[PDB]
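Let me begin by presenting the structure, written as C-alpha cells, before commenting on it.
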Amino acid sequence: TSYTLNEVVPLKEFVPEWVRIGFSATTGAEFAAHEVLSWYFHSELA
Amino acid sequence: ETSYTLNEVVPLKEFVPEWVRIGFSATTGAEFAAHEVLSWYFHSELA
Amino acid sequence: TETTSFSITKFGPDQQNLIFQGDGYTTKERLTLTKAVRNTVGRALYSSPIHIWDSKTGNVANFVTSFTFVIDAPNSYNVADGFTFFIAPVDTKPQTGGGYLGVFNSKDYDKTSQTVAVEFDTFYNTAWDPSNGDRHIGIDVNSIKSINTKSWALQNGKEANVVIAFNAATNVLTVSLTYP
Amino acid sequence: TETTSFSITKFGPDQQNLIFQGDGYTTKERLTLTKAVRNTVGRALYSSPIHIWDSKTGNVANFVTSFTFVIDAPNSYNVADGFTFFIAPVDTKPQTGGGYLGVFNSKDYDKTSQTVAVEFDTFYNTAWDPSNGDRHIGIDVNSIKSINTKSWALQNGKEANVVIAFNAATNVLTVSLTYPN
Ligand SMILES: [Ca+2]
Ligand SMILES: [Ca+2]
Ligand SMILES: [Mn+2]
Ligand SMILES: [Mn+2]
C-alpha cells in the first residue's frame, strides 16, 4: 500500500547551515515498540 | 605523467580496532614546510 | 561540493557512528528507539554534522534518505505516540516527550526550534492533530502542528519502506511510504 | 553492510565534520595541517567513526580515499618532516612530533599503537629511514619504520594527487601519487 506527501519547505529559512539528522520516537500512556531496520542517506551541497 | 606506486599486503584486522577514525597528520621540526590538503574523498564498504 | 553518505543495512551491537539519546539502543540487527513501554523517548542521530546549506554561496543541498521501520503495538487501537525522521541543529537534545515526539515543545511557531521533521503519528492529540482523528504522515517545521498531513493506515508489526527526498532547485520535500 | 562516504572539494572556514588537533585549521579553501613554521604538528580527522572490520563475521572493509595535497617549503633542500594519511582508534590523539609524524612514538613495533599510516616523508632520519637518504612514500604499521617504501622526488609547491586503496579480498594496500605532467 502507498502514501505520498509533497511540500515546498525552503530549508535555508528554518535550519542552521550545519545539522545533525536522526530518528525520534515516543510513547505515552498507550505505547508501541518503534524500530528501524536499515538506513541510507546521501546529500550533496554544490 | 609522473607517478609513484607502492603495494603491500597488510592484514588490517590484525592491527586496527573494528571501529576507526581516519585522518591526516603533518609535522615540522628544525626544517619545515606548509602541508595542505586541497580536496578529500573517502568510501568504505563492510559486507 | 560537499557530500556525505552512509548506509547501515543491519545495526550491530556497538553502532559507533550513531549517537543515542534517551532509550535509543540497538538490539538484534535493529535500532530500537522505543520499547513497548509507557512514557519513554528514544532518539539516534548520525555522528557527522552534515552541511545542508552555505551562507557564502546561498546554496542548499539536495538529499535523499530511505529507511524501513516497524511499529509494534500490543494491538491496533492502543497505539501512541509516533516516530520522526528530523533535521535539527548539531547539538540537538530530546525535547518534550509524548505527543511532541521528542522533537518539539509547542503547537505555536517557534523560530528557535530550527528543526524540520517528517512525522508518522499514531495518536490523535486534540490540540493540534487533524480533526478527522486519523493516524497520519505530517511535515513539521518549528512546531508539532504539521504544515500538511496525509491519513495513513498503520499496519501493526509490518515493515514500512520510507523515502524522503529534498530537491534544492524547487525546495520540495517529498515523502513516500510503502508497506510492500 | 555498512558504507561510509564523503567528499570535500573545497574546505570552508567552519568544516564541522572534521576534528582538528594540533595546528590543523582550514584557510582559503584548503585544509592546512602545518604552516611553514618550525616544530609543530597539525592533524585533522573525519568526525564519524568508520567500521573497518567486524569480529562476528570476520569480514574486513574495502575502501578508497583520494586527495590532492601540497607541500610548500622555503626551497627544495631544507624540508621536514612530512605528511601522513592514517587509520587509528576512534580516540586517537597526536603522538610524538618531528620525524614521528604526529602518529607514532617508536621505531619498534608497538602493538598498543593500532594505527597504520601511509607517509609522504620529506626528511631522512638516519635511525629508521631508508639508508639511501631519499624522500619516500612508506606504509607504516605500528612503527615509524616503514614495512615498505618507494623513493619519490618532491615537486615543491605543486599539487600531488594520491589514491590509497584497500582490497579486502587480498589485503593489498595500494598507494599511487601522481604529479601532473
Ligand atoms: Ca499525535
Ligand atoms: Ca623522516
Ligand atoms: Mn501529528
Ligand atoms: Mn620514513
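Each position is counted from 1, following the chain as shown.
Backbone N, Cα and C define each Cβ position, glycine as well.
Annotation note: C:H136 (Mn(2+) binding site) sits in a strand segment as assigned by DSSP. All protein chains shown were included, and the count of other CB atoms within 10 Å of the CB of C:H136 (Mn(2+) binding site) stands at 24. Feature annotation from Swiss-Prot assigns Mn(2+) binding site to C:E119, C:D121, C:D129, C:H136.
Around C:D129 (Mn(2+) binding site), the same-chain residues at least 6 positions away in sequence with a Cβ under 8 Å from its Cβ are C:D121, C:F123, C:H136, C:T149. What Swiss-Prot lists as Ca(2+) binding site is C:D121, C:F123, C:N125, C:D129.
In the three-state DSSP reading, C:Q16 (variant position) counts as coil. Sequence-distant contacts of C:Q16 (variant position), defined by Cβ-Cβ distance under 8 angstroms and a gap of at least six in the same chain, are C:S47. Here the residue is the original one, while Swiss-Prot reports the natural variant C:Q16 to P with the comment In beta-2.
For the natural variant C:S66 to A, the note given in Swiss-Prot is In beta-2. According to DSSP, C:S66 (variant position) sits within a strand segment. Sequence-distant neighbours of C:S66 (variant position) (same chain, 6+ apart, CB under 8 A from its CB) are C:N161, C:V162, C:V163, C:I164.
Long-range C-beta contacts of C:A168 (variant position), restricted to its own chain and to partners at least six residues apart, with a cutoff below 8 Å, comprise C:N59, C:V60, C:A61, C:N62. While the structure shown retains the original residue, Swiss-Prot records the natural variant C:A168 to G with this note: In beta-2.
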Hits for chain D proximity (Cβ under 8 Å) within recorded positions C:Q16, C:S66, C:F123, C:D129, C:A168 read C:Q16
Using Cβ atoms only, which residues of the same chain lie under 8 Å from C:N125 (Ca(2+) binding site) while being at least 6 residues apart in sequence?
C:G99, C:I144
In DSSP terms, helix, strand or coil for C:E119 (Mn(2+) binding site)?
strand
Listed in sequence order, residues not in C:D121, C:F123, C:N125, C:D129 with Cβ within 8 Å of the centre of the Ca(2+) site Cβ atoms:
C:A80, C:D81, C:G82, C:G99, C:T122, C:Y124, C:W128, C:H136
Three-state secondary structure, C:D129 (Mn(2+) binding site) (per DSSP)
coil
Given a separation of at least six residues and a C-beta threshold under 8 Å, show me what packs close to C:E119 (Mn(2+) binding site) in the same chain.
C:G82, C:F83, C:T84, C:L101, C:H136, C:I137, C:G138, C:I139, C:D140, C:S146
